Protein chains: 4
Amino acid sequence: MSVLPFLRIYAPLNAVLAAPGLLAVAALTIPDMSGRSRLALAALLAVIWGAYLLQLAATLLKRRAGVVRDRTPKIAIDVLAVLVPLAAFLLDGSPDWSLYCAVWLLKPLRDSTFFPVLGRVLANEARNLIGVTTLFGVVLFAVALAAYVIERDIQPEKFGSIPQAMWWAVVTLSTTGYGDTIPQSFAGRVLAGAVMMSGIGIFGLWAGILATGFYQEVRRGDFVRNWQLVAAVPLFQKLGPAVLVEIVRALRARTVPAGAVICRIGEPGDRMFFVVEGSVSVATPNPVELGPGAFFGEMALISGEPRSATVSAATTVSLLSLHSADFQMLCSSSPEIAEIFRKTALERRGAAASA
Amino acid sequence: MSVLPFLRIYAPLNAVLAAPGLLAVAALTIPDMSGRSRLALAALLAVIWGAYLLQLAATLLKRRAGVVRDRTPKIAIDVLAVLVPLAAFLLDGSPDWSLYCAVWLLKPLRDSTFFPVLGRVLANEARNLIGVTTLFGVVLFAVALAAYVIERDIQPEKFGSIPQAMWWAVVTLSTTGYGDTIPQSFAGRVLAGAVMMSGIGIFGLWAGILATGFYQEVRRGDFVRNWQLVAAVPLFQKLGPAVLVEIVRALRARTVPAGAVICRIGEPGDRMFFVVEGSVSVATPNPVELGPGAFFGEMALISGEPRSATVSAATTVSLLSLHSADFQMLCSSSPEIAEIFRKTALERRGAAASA
Amino acid sequence: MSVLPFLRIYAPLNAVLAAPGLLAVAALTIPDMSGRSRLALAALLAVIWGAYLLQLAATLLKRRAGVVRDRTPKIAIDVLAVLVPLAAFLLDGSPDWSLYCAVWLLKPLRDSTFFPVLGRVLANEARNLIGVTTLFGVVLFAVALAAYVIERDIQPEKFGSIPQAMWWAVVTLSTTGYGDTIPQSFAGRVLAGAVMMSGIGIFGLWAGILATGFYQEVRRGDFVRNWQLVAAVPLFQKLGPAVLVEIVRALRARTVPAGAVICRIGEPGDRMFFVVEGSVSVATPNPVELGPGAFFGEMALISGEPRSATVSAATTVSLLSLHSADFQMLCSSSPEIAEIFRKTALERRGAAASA
Amino acid sequence: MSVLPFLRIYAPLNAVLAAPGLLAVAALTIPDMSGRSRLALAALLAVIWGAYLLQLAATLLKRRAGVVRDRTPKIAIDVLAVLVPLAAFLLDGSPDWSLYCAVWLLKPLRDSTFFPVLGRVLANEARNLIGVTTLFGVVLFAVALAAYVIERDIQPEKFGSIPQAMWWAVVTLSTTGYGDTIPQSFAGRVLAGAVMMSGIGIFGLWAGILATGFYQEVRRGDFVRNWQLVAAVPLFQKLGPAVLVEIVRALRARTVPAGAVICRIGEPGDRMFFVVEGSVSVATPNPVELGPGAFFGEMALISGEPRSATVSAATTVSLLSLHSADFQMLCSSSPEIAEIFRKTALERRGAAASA
Ligand SMILES: [K+]
Ligand SMILES: [K+]
């Protein structure tokens, strides 16, 4: 609610081409299809193949930034991105060689930030997951066995065994309800009463395990990335030690590309930003082009008024962002700083028009 | 638990008429129906059409409050509220013109506050949603492909292709369990074991993403709307800076219409209010009609007793509300203020009967 | 994890008899049944009827504690508890009069504390629920309509109308998957992709709305009930104002009946209690029978040792409970109090054996 | 995200053998199977039987650590681990004696820590669960009854009774959607509209009840286990009282086995550890083998640089772990301690190479 995401978050075309790349699978998979478009898209495989292969060697030029790097992840698939189709094309002379479009599916995951954010936490919290997973196996066979006791008599063809009953366990436990093989007797139908009660109690924790400290990591991701952009601000030699741990939990940083809009004049002013790198276009008779290490919005927050200036992203600006309360927290947190923001809320009234 | 919502929250009839408006669709949709009621409700379309159209021009008189406004949202549908049916009536000479009752469905959403509250946050947090959505696409085809490996042989008519297998993917992943095409072999039935385990882990985050900071926004909505009604209270020149950030998280404000009841005498006193605008009917021999900038309940909270007065909403009062603990927090937070509430818990004993 | 619930939480037999009471419904509902047990349980209705009716008049003696009370809830059903069966017995001469066993179902809810805890909060937070409920209606027909566009042609008997399509909406949205009427075409099967994605995003908030501040109320329920049992403790004239708001969030109170065990000797000591009313049996050569306003466990917590005494509930004791950390919080929160607990951890070593 | 789990968390083979043990059930359960492998695995039962029985007596030697112990849980199944199969083998002369493989399923749960963590909390919070469970029974029959009103006429074979309708209740309430018996009329199909709305509101709390304070216990589990490893650190005589309650919520402890890696040189330094027991291999010209009561990473955190030393687990080290922010919290929390970490960030530069 308090950030401006711009400049092509889903940027690199190395990721993009999997989506059209893998829909190219389908038409080969289908009888009664004409040969025209059949092979037209086989080229598209060769495009993407060639396209990453074009990209490939430029990556294999890993002399760029060659000091200390850990690029086993990034490179691992690029190699197989082109070999696996290639080795496939010959030995699998039959059309099923296209089935090695299971390969690019990592290419999104290759340059997928936020995916290592996932695997980072599992190796602290899987301690619970396994005791639950065991418990998930406890309750499976603890319950799955209860049915073979019963309907083996009058449902041999369905419940004439244990693992057939294990099938109806997770289906019945995992919220699903396929609807293939269901009891007829009473006591077995009694047993289902606890199952949904159970699995929804089970998953009530287990899926909760994920979001539990995942959110901590992401709420922590908003600090590790943001203890940066702190000392750059020339004012923050006076902030107390504990002051900062409060604030940075809310301060998310995102970038704006050049040319785009930041805050349009007259829109309801609801936030203020801290510029730390780049430059802006504060639309005034003298454009107050504040570069690295600046801010604006106190003209709008202290007064609670619309924007006093159409700020447009002159350049690639690494922005922070902040809603009022936590800035009211700040002006509450210290009178010493509202003084300059009091002055600045007067200086920028005269320094907007003037220089 | 600590607020009095009254005065027609679901007020404007511009919203109301969609509900009866769109049930008017149905009877036309149905064979073997008599023509009597068939066309009776076609009028009702013309009513609502005419009714908004009656409303319409009064809105197009946008000279009301014409200083600085952003009414592209509000007006966008009102225009189409009446044109789309109208242009429909002629070219679609066949009865299917009524199918342009897809149009009013925004009219609730037109004057739906709390809906922009939704879209506000997605443009900070969709960063995650897409990495998950990709991941949702990862796991779809990563898993959907695994089945065509198998049952293409003995289930051509069902699993004789990939996207047919993609169908059984999300159905099997998204908790649903339709029950149309299900395996027969073992290894494919093995694969389902992880699926529900997965999707319930997937959605265990992804739906959690929504409530995650949504609740922050709404818990923030209770501050942005409520840093108002602060300075109006004549007492709050002495409250510390950080005192307020604690409190306003709990203080929700709602309005009471005139005539209605606020706190009935003798009911178990469980809360106290801060009046800031309007007037009341404190039912006493001298009605202590406290107007803008007042409160009551300390007579009941300090003593923990029932109500000492039937307070009824004399007028349209913009109320705050507060349960004890956070008022006990207050009386704990400062002895200087309990003094006047000590006195007031004596003055209002004598000032209830007297003037 | 830190409380001792005892003394028949599910106590009153006025609640109990619904469960056997309503299973008495069934055998009448069933053909090919013998008349013997058919009417045997019709008596059991008359038992419970007579049993509450026996209870009834003793309740209608509402001279007990007759000062200020709000007993419209409690009495409302008791009246109908016996009239509704009675008026049923005659006019409904056919056996279906037993269908007025829909009546006792409130009798649990009659003396169901924790149920008003539910309805208390909905009248603060249903503001959201309705904007969501509208939104739930938005997305219903916004999506339900999309299908009649398509399969009316080749599925008249199933999708030959709108509300038939509304049926497949919520079924498909609400996680369920019945499996009666499913598409065959592509584009309609495309549409389901967003649905589960939606409804699981929808309910991802909406059910979250419930637990959101419900937990606040219950986490608040642990304070409102527990700002009691504070001043009774003779030591708590020195605790700071803000000290208490920290602590009582964790301190839950429950009662122990007489005779039962409290802490058995030698078990791993993990907590300490504050007695405020009743008496104990501290099993020592001189039983240190501490009555109202006492505590024990610091002998075990400071040393981190097993229990030094088999404490058994001599009487009906209203207990508090506390795990270490928040007592370590206390001994951390003030050195002035650890002094007496230092002394007490010596006095009770000598005062356990001695008097 | 901030811990190193190693040394065989899922260690004891007493747990392990259930998994292969119980898959041994299946092949006996199946007709048309050869007798060869039929009996081969019956031995495997005798293996595990004999294997625990081998383990058994060594456990019955409970003279180890015989001071004060509560081993009724641990021993209860071991006894039946071998008797139940044994008594089964004779009286159940038919092959169904193998059905007493319901017995080992506790053996995981025997030495399952984190399972008592489950049952600990239910006896504080089941107060709610039962009022909900009653409410779950309220809404069951409150709703289940509504259908027999209707479809008993034209669905006797399906809805010709109440409990048959109770079947379609929980199936329809508990998110499942089997798909066996579904209405045809309107008003009954109206009723389902609230059901999913209800049960997803129901379970929206009820499963939430579990994770609610479960997470508290586990977030409390990270303190009770970790008020240990506090005084051992020679520095922590100066930490304030309240300082610690902040920190230990994040500090999780895990063990590393001997030989394994701790922090490899050059990897991106993201955390620092507190050694309290064991020894390391700080790979330097003079290996700075810090034993009980040590730490490292401030060389990497203050500078925000990669690792300055390949630390490998020389021995079984009981490690703590800590990411920056909470160490930045520390260096923020007190200048007095950053002094020695300032010096140490210089001493270990010279004391890494030197001794
Ligand atoms: K389902
Ligand atoms: K189904």
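Each Cβ is built from the backbone N, Cα and C atoms, and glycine gets one as well.
The 3',5'-cyclic AMP binding site annotation in Swiss-Prot covers D:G297, D:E298, D:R307, D:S308, D:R348. The number of other CB atoms found within 10 A of the CB of D:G297 (3',5'-cyclic AMP binding site), across every protein chain shown, is 22.
Long-range Cβ contacts of D:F203 (mutagenesis position) within its own chain (separation 6+, distance under 8 Å): D:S174, D:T175. Reduced to three states, the DSSP call for D:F203 (mutagenesis position) is helix. Quoted from Swiss-Prot for the published mutagenesis D:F203 to A: Increased channel conductance.
All protein chains included, D:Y215 (mutagenesis position) registers 16 other Cβ atoms within 10 Å of its own Cβ. In Swiss-Prot, the entry for mutagenesis D:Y215 to A states: Increased channel conductance. The structure shown retains the original residue.
In Swiss-Prot, the entry for mutagenesis D:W227 to A states: Loss of channel activity. The structure shown retains the original residue. Within 10 Å of the Cβ of D:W227 (mutagenesis position) there are 15 other Cβ atoms, across all protein chains.
The secondary structure of D:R348 (mutagenesis position), as reduced to three states from DSSP, is helical. The Cβ of D:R348 (mutagenesis position) has D:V288, D:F296, D:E298, D:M299, D:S308 as same-chain neighbours under 8 Å, each 6 or more residues away in sequence. The mutagenesis experiment D:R348 to A is recorded by Swiss-Prot, whose note states: Loss of cAMP binding. Loss of channel activity.
D:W227 (mutagenesis position) sits 18 Å from D:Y215 (mutagenesis position), taking the Cα positions as reference.
The full span of the recorded 3',5'-cyclic AMP binding residues, D:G297, D:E298, D:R307, D:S308, D:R348, taken as their largest Cα to Cα distance, is 13 Å.
Each residue contributes its Cα atom, and for D:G297 (3',5'-cyclic AMP binding site) and D:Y215 (mutagenesis position) those atoms are 30 Å apart. Those residues of the chain, other than D:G297, D:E298, D:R307, D:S308, D:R348, with a C-beta within 8 angstroms of the mean position of the 3',5'-cyclic AMP site C-beta atoms are D:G269, D:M272, D:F296, D:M299, D:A300, D:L301, D:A309, D:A345. For chain A, the nearby mutagenesis positions by a Cβ gap under 8 A, listed in sequence order, are D:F203, D:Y215, drawn from D:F203, D:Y215, D:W227, D:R348. Less than 8 angstroms from a Cβ of chain C: among the recorded positions D:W227, D:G297, D:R307, that describes D:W227.
Around D:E298 (3',5'-cyclic AMP binding site), a 10 Å sphere centred on its CB holds 19 further CB atoms from the protein chains shown. Between the C-alpha atoms of D:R307 (3',5'-cyclic AMP binding site) and D:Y215 (mutagenesis position), the distance comes to 34 Å. A coil conformation is recorded for D:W227 (mutagenesis position) in the three-state DSSP classification, outside any helix or strand.
Taken residue by residue with DSSP, D:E298 (3',5'-cyclic AMP binding site) is part of a helix.
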